[PDB]
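**Q** Just passing along the structure, written as structure tokens.
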Amino acid sequence: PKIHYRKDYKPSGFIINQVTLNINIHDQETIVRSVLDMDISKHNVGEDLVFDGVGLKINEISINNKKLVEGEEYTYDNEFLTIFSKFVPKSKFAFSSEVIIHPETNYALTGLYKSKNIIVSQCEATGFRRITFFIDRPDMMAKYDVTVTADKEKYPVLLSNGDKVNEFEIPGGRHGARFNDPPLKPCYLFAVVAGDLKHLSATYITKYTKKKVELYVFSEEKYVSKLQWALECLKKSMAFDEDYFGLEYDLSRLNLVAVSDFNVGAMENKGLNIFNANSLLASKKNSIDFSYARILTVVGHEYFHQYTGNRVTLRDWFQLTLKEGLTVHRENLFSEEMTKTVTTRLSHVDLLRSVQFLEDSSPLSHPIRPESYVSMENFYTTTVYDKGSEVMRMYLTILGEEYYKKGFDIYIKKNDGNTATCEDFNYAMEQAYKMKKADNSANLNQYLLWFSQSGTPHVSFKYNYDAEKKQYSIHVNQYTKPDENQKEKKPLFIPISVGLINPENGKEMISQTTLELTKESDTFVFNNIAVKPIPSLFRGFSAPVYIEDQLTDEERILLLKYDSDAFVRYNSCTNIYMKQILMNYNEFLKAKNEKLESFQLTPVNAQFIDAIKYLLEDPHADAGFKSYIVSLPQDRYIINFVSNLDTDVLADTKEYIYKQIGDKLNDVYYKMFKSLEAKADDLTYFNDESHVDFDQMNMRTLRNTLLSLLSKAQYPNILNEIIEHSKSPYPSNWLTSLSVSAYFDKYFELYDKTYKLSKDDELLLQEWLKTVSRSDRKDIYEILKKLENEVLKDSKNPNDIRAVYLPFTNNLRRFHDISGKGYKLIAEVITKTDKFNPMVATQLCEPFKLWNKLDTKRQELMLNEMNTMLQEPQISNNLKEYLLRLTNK
Ligand SMILES: O=C(NO)[C@H](NC(=O)[C@H]1[C@H]2C[C@@H]3C[C@@H](C[C@H]1C3)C2)c1ccc(-c2cc(F)c(F)c(F)c2)cc1
Ligand SMILES: [Mg+2]
Ligand SMILES: [Mg+2]
Ligand SMILES: [Mg+2]
Ligand SMILES: [Mg+2]
Ligand SMILES: [Zn+2]
């Protein structure tokens, strides 16, 4: 296993100036001819010329049109092509090759492959070497001249990067298209697509240069009616980058293409963005609400890459977070502006603190710029993406919008057209910091520790108020636990956005304030504070940390009801829930351990339940926010706080708490479920795909959340409401009716009904699979076996496999069955998937990430399955590497 180290970066001894490709797609094979116009760099030391080339069948290779001979002048081992240095020219030369590849049987979906009837590439990170020989690293920038030929009937639409400069007929029913893309790019941004594609199009006129840009969105013919929202989102994305960042698209055309088989969400190939169909296609009849926010975010994300990743690219793969963290941050700003709902920010926090915090306290923990890797296919993590985004967002918090924009422009103007590193961005932000602070001695050197230090900081507080002096102090401490990456952790630059709430009237007592904590601890003092305040801490979730607010539940309730910041209200509620959860968990655990015949549980705080009722009944309060306060914290958030977590005890704990609150609020829940119906399910714009109302979708989220709570509670005659809900035109509603019917003998009647509604749309059927997989059923294992035999079968579509199995792994009681049979089942699926798609097999490992946090029996069960997978003779590099790190070997 070759380990690559960040510290070892060195420029290549070679240069590739021009790539000229001919890609000839045939029935049983694709022939790729490539001419590379090359040179010797100032770094050359007479080394052999080594190309990346994986799984290529060589027809011939030449230098300066002289055919090379295998053995004598080169060797190829199916991974590297080595040309012995004595045969490498000492000035500009042409390297040429012709190889054969087989997209039809490329089920790993990397390189050039076939998805249904579409030929499509995926080159990030090191997939270009699966198409032709190359020095496959992002600092090898070159111009591309690409010709694609193919059967015209099967593949009428041909696309690649750049301008289409020729189209031509070929004998025997074939045709070709030539694309020239003069700006330099790294090879991971190369793309080609061939297929019988249908489209929608529009023209966008840029804000300042007034350039006309052609926008095309493509899919297979069957789903062309699902393209409209994506096109609207693309327009919105272009406008936002123009309006917030002053950035305009500078190419003549941008193509978005949906394919059914894709390892991730989408890919920002220059001028030719390629999408998982589930992240591009939607219609109100055939998609759940979540698709609309998903398409907005993924279209936005790929568009924002045009500057942050494409025009400014990466020196090397260790800089990944420079394009991904920064582009997620740009997409978050975009989606917050487009949706205008507080739940947008809250949902990104929720994701970070459950999934990313779990990663950062697991054996997989890494900084957002790792020091090493074995597999790039495993490198695209929530740490790099989501913690990266929070680190990119902290610059905006620290600088404020005016100076952040100044700093961002410096970054773009200094690095446009080049490779860049994380230091380049920090440098640009630093220039703005000096300006904001009005002194050139100010620096952000400490800030760089956010790129290198792993683990989640813990921030805790003590307060003091002098009533005579009208003086309030906030004493703050930070602490990162030592881990495998750093024995000694250093204090970070932590920005703490704060407010001070007057508890008598709920009003703000100070102006907007961001505390700059740069030491292990500091005390922040405020004068002229007329009454003891309740502090509103880390407003907007201003740093990616464990917050320990040291507030009473009474104080947290006051914030939940009256604070101005959505995150702090949501966090205060979260903290009340966590205090209850840990208390009840320990009470149940002790009863279990001691085999007690009787015992007591601490009830849920009554004033807390009253506060939930208060907010729920407030007609001017936000529906999405309301759905968060009636939901307990995510299991994967909770597990970061409990050692040797007994999943059964936690399930019992959650049930007790929900039942406590429902016993008080169920009539309120029901009343709201009924009163919300008219607005939530309004059909006025059902046949307008341009019209998307995120408040209305949040109202449906609330109804569907309440319906779930009422169903579990077996609220009187709630099955009537369930049956009626199943007749709604909105899939979010009728799929909810399936999952909440789990608690009734009508489940399989609804199973069949919703199957019939879903089966004729590929993406809708995937949503139906997810709904079944996640169903709270005692017979869920039998149900899963039925899905396998009747629907999934031997599909190699990652969306199908992920839909059937991942939601089930969140079934706290059943996936974690003490027999270990859920662990055994997912490990079988992982091993089976690893035969043809190692990247997706490793994604299917996600349930095991928390293995060493569970009770010792479940730890042992999970470890046994992971060691079983590790012992498979045919295990991929991806899966082996991942499982070795995860099991601490
Ligand atoms: O950043 C990206 N597009 O701009 C893109 N990432 C994603 O789509 C992520 C984003 C959006 C999603 C939710 C979550 C996981 C998935 C889907 C974060 C992406 C693209 C290519 C790859 C990628 C890397 C490989 F090494 C590889 F072999 C491959 F096939 C794809 C991984 C992530
Ligand atoms: Mg091959
Ligand atoms: Mg405009
Ligand atoms: Mg299919
Ligand atoms: Mg380890
Ligand atoms: Zn990205």
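Here Swiss-Prot sets the residue numbers for chain A, with the shown residues being 196-1084 in order.
If you're wondering, the header gives X-ray crystallography, 1.8 Å.
Backbone N, Cα and C atoms are what each Cβ position is placed from, and that goes for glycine too.
If you look up Swiss-Prot, you'll see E497 marked as active site, proton acceptor, on the strength of similarity to another entry. Taken from Swiss-Prot, the feature peptide binding site applies to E319, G460, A461, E463. The feature Zn(2+) binding site is assigned by Swiss-Prot to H496, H500, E519. Here the residue is the original one, but Swiss-Prot notes a mutagenesis experiment at this spot, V459 to P: Severely affects substrate specificity. No effect on Zn(2+) binding.
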**Q** Using Cα-Cα distances with a 10 Å cut-off, which of the recorded positions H496, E497, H500, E519 are near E463 (peptide binding site)?
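**A** For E463 (peptide binding site), the recorded positions whose Cα atoms are within 10 Å come to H496, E497, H500.
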**Q** Is any of the recorded positions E319, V459, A461 within 10 Å of the residue listed as 'active site, proton acceptor' (Cα-Cα), and if so, which, in sequence order?
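**A** Of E319, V459, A461, within range: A461.
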**Q** For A461 (peptide binding site) and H500 (Zn(2+) binding site), what Cα-Cα distance in Å is obtained after rounding to a whole number?
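**A** One finds 11 Å between the Cα atoms of these residues.
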**Q** Do you know offhand how many angstrom separate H500 (Zn(2+) binding site) and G460 (peptide binding site) by C-alpha?
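**A** Checking the Cα atoms of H500 (Zn(2+) binding site) and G460 (peptide binding site) gives a distance of 14 Å.
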**Q** At the level of the C-alpha atoms, what whole-angstrom distance separates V459 (mutagenesis position) and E319 (peptide binding site)?
**A** 11
**Q** Between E319 (peptide binding site) and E519 (Zn(2+) binding site), how far is it from one CA atom to the other, in Å?
**A** 13
**Q** Sequence gap of 6 or more, C-beta under 8 Å: which same-chain residues meet both conditions with respect to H496 (Zn(2+) binding site)?
**A** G460, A461, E463, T522, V523, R525, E526
**Q** Cβ within 8 Å of the peptide site centroid (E319, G460, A461, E463 excluded): which residues?
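**A** Going along the sequence, the neighbours appear as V459, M462, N464, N468, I469, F470, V493, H496, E497, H500.
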**Q** Quick check: with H496, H500, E519 left out, which same-chain residues have Cβ atoms within 8 Å of the centroid of the Zn(2+) site Cβ atoms?
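**A** My list of surrounding residues reads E463, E497, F499, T503, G504, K518, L521, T522, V523, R525, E526.
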**Q** With every protein chain in view, what's the tally of Cβ atoms within 10 Å of the Cβ of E497 (active site, proton acceptor), excluding that atom itself?
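**A** Looking across every protein chain shown, the total is 27.
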**Q** What is the total of other Cβ atoms whose distance to the Cβ of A461 (peptide binding site) is within 10 Å?
**A** 24
**Q** Count the Cβ atoms, other than its own, that fall within 10 Å of the Cβ of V459 (mutagenesis position), considering every protein chain shown.
**A** 17
**Q** Can you tell me how many other Cβ atoms are located within 10 Å of the Cβ belonging to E519 (Zn(2+) binding site)?
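**A** Summing over all protein chains shown, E519 (Zn(2+) binding site) has 25 other Cβ atoms within 10 Å.
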**Q** Do any of the recorded positions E319, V459, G460, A461 touch ligand 6, in the sense that the CB is under 6 Å from one of its atoms?
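**A** Cβ under 6 Å from ligand 6: none.
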